[PDB]
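Data block below; observations after.
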Amino acid sequence: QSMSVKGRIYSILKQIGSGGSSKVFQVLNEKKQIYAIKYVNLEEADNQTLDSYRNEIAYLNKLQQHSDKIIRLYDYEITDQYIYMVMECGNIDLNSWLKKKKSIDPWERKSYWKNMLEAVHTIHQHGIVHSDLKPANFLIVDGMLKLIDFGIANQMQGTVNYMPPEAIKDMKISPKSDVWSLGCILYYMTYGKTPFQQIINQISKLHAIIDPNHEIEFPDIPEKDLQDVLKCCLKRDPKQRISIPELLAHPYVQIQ
Ligand SMILES: COc1ccc(Nc2ncc3ccnc(-c4cnn(C)c4)c3n2)c(OC)c1
């Protein structure tokens, strides 16, 4: 097939993602340059839902200038019936990639970590807290990890393993809540499992996330700095939890 976005024609090479209201296509332009078009159908969307999309688009727009750790959005076309967004094409999402590889290089993990931190930090500067970080929110774009969404818009092909105790306790959120979710991801690339994956019952799991008494397992590893970063990220009390700016000045992110 084919599609037009602001007079520019793109040919559909493959469909990258499936969403209830959206699809992601791998496409090529007239110049034969690859791009990803997120198509969102607006035929049956509530006004509240519409506002969220407008917020996530506006966010992708301003940040562009601030950082390259956020996926580049080249162009967009919005109508009552649909939303078309011209973005850069990544090799793969971080979740799909993680499942594929049994073991991850220490150097790669350090590079991906510094990229995640730098991107999340940018969103925080503007006052945005994702509160829903998971690997799928990340995308490998030629050795660089980029942030796809701020979580306002619907995710595509959910988990509870990356949820911070303060989210569940409120039932508040702070940039420190994003640190918890990131620490889980890092903990996953260091131990191959999320801190609470071992609990079957999702109710018991939420209890495990919020129980001070429950103690997270931190097995001995060659990288002491790496071990230190995890321990510092997964402190149940956010006031006692490390910050992104501090994490950027850590030995692990700066010393190999
Ligand atoms: C799982 O396989 C892929 C995931 C992502 C990509 N690339 C890519 N590039 C830009 C994107 C922009 C927005 N959303 C996605 C996305 C979200 N979920 N999935 C799934 C892809 C993008 N994926 C891919 O390319 C060939 C394959």
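Shown for chain A, in order and in Swiss-Prot numbering: 516-672, 685-698, 710-794.
Method of determination (from the header): X-ray crystallography, 2.7 Å.
Using the three backbone atoms N, Cα and C, a Cβ is placed for every residue, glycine included.
Quick look at what Swiss-Prot lists:
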- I531, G532, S533, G534, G535, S536, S537, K538, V539, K553: ATP binding site (BINDING)
- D647: active site, proton acceptor (ACT_SITE)
- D664 to A: Loss of kinase activity (MUTAGEN)
- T686 to A: Loss of kinase activity (MUTAGEN)
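Within 10 Å of the C-beta atom of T686 (mutagenesis position) sit 13 other C-beta atoms, taking all shown protein chains into account. Gap between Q672 and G685: 12 residues not modelled, C-alpha separation 10 Å.
Less than 6 Å separates the Cβ from ligand 1 in the case of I531, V539, drawn from the recorded positions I531, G535, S537, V539, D664, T686 in sequence order.
You'll find the Cα of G535 (ATP binding site) roughly 17 Å from the Cα of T686 (mutagenesis position).
Highlighted in sequence order, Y554, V555, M671 have their Cβ within 8 Å of the centre of the Cβ atoms of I531, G532, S533, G534, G535, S536, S537, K538, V539, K553, the residues recorded for ATP, and are not part of that set.
Closest by Cα distance to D647 (active site, proton acceptor), from the recorded positions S533, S537, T686, is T686.
Cα of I531 (ATP binding site) to Cα of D664 (mutagenesis position): a span of 16 Å. Taking all protein chains in view, 21 other C-beta atoms sit within 10 angstroms of the C-beta of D664 (mutagenesis position). Taking the Cβ of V539 (ATP binding site) as centre and 10 Å as the limit, one finds 20 other Cβ atoms among all the protein chains shown.
Least crowded of the binding-site residues (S533, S537), judged by neighbouring Cβ atoms within 10 Å of its own Cβ: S533. Where the chain is interrupted between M698 and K710, 11 residues are left out of the deposited model, and the two C-alpha atoms stand 10 angstrom apart. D647 (active site, proton acceptor) falls outside any helix or strand according to DSSP and counts as coil.
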